[PDB]
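Written out below as structure tokens is the structure these notes cover.
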Amino acid sequence: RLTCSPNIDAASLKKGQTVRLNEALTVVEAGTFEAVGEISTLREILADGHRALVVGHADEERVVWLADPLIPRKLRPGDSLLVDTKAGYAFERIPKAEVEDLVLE
Amino acid sequence: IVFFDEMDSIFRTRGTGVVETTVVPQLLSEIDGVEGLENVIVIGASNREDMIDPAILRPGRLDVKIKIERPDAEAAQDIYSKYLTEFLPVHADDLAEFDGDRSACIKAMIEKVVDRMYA
């Protein structure tokens, strides 16, 4: 639980946004969202609207909070999302093209 | 040329299993994608064509089917000739009956054995 520096605006911060620290453990700057990490397939979106249940690479399922940009376009089951298991956050959606629809029709 | 031998092992079907269930979809997609190339040809062989699902055998991917029937008398004679070559040693008794004519003796023997087998 860190304290915010007077320079930055606490309300301006967004959920899941990467922040910068220092030797005194004070948040002075906030950057962008992470773009590298594990990719998990979305299983469902919970009733609260802030957490989603996804499945990992090894068929291990987890419940992770969604980032601010994820909270038209509507997220749908089967989408691939960049996740951080240690932090329990999903930051972005990685587009994927499905060939099943082309085959069926 | 890609040769898929014993197509009963894989690509057979998914409904009857009693991942192997996830082999034919991506294979069909890849074949559809490579169909545009002129020089790519896919060849498959199988003893039991019934076990193969017709989805891969629909017009398009597997459009050509060739049936190899069991040999008949003329086919049997041809197959015997393909092996009973003049280079194999022949006993003097049979060879003397044709005055050293190896080809005549061999073809007469082939006809005789074909007649014996199909009688």
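Just so it is clear, chain A uses Swiss-Prot numbers, and the residues here are 123-193, 211-244, in order.
According to its header, this structure was worked out by electron microscopy, 3.8 Å.
Quick reminder: no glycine exception, Cβ is built from N, Cα and C everywhere.
For the mutagenesis of A:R173 to E, Swiss-Prot gives this note: Impairs Mpa hexamerization; when associated with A-187 and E-235. The structure shown keeps the original residue. Taking Cβ-Cβ distances under 8 Å and a sequence gap of 6 or more within the same chain, the neighbours of A:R173 (mutagenesis position) are A:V185, A:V186, A:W187, A:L188.
Its own atom aside, the Cβ of A:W187 (mutagenesis position) has 17 Cβ atoms within 10 angstroms in the protein chains shown. While the structure shown retains the original residue, Swiss-Prot records the mutagenesis experiment A:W187 to A with this note: Impairs Mpa hexamerization; when associated with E-173 and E-235.
According to Swiss-Prot, the mutagenesis experiment A:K225 to A carries this note: Does not dramatically affect proteasome substrate degradation. Long-range Cβ proximity for A:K225 (mutagenesis position), meaning a same-chain Cβ under 8 A and a gap of 6 or more residues, is found for none.
Listed in Swiss-Prot is the mutagenesis experiment A:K235 to E, annotated as follows: Impairs Mpa hexamerization; when associated with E-173 and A-187. Following the DSSP three-state reduction, the secondary structure of A:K235 (mutagenesis position) is coil. All chains included, 10 other C-beta atoms sit within 10 angstroms of the C-beta of A:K235 (mutagenesis position).
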Where A:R173 (mutagenesis position) falls in three-state DSSP terms: strand
